[PDB]
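Here the structure is laid out as structure tokens; the discussion comes afterwards.
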There are 2 protein chains.
Amino acid sequence: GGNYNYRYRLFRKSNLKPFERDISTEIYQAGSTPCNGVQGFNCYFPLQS
Amino acid sequence: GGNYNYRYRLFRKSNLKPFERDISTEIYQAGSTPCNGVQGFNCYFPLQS
């Protein structure tokens, strides 16, 4: 049936440090308008399945 | 950087009728456990970019 339980981070403000663990799940604003916790245009979920 | 503003459905209860339009977004239970609006384990967002 397909596995979608394995995700990976896709968007971040900056690169990670060595041995750095990032777990935050917050709506990512890639544009010039607030997302207000709404997954819409120019507002992408940081984790991709 | 890649465009991610185009999305399509990935899960449904059944198939669409001819010339049918579905726009409703809702958590899809790919298992046997209620999800109540979480993209966790066996609970998948219907759309994919």
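Going by Swiss-Prot, the residues shown for chain B are 446-494, listed in order.
According to its header, the structure was obtained by electron microscopy, 3.2 Å.
In case you wondered, yes, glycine gets a Cβ from its N, Cα and C as well.
As written in Swiss-Prot, here are the features:
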type	residues	note
MUTAGEN	B:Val483 to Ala	Increased resistance to neutralizing antibodies
MUTAGEN	B:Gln493 to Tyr	Reduced host ACE2-binding affinity in vitro
VARIANT	B:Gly446 to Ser	In strain: Omicron/BA.1, Omicron/BA.2.75, Omicron/XBB.1.5, Omicron/EG.5.1
VARIANT	B:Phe456 to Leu	In strain: Omicron/EG.5.1
VARIANT	B:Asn460 to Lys	In strain: Omicron/BA.2.75, Omicron/BQ.1.1, Omicron/XBB.1.5, Omicron/EG.5.1
VARIANT	B:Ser477 to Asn	In strain: 20A.EU2, Iota/B.1.526, Omicron/BA.1, Omicron/BA.2, Omicron/BA.2.12.1, Omicron/BA.2.75, Omicron/BA.4, Omicron/BA.5, Omicron/BQ.1.1, Omicron/XBB.1.5, Omicron/EG.5.1
VARIANT	B:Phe486 to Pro	In strain: Omicron/XBB.1.5, Omicron/EG.5.1
- Between the Cα atoms of B:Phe456 (variant position) and B:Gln493 (mutagenesis position), find the distance and write it as a whole number of Å. 10
- Query: In sequence order, which residues at least six apart in the same chain have a CB under 8 Å from the CB of B:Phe486 (variant position)?
  - Reply: B:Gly476, B:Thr478
- Least surrounded, by Cβ count within 10 Å, of the recorded positions B:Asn460, B:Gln493 is B:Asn460
- Subset of B:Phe456, B:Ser477, B:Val483, B:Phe486 (recorded positions) with C-beta under 8 Å from chain A: B:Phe486
- Considering only the recorded positions B:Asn460, B:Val483, B:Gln493, which residue has the minimal Cα-Cα separation from B:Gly446 (variant position)? B:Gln493
- Give the helix, strand or coil assignment DSSP yields for B:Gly446 (variant position). coil
- Far apart in sequence but close in space: which same-chain residues, 6 or more away, have a Cβ under 8 Å from B:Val483 (mutagenesis position)? B:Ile472
- Note on the structure: Integer Å value for the Cα distance linking B:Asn460 (variant position) with B:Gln493 (mutagenesis position) is 18
- Message: Give me the CA-CA distance between B:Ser477 (variant position) and B:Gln493 (mutagenesis position), in Å, as a whole number.
- Response: 22
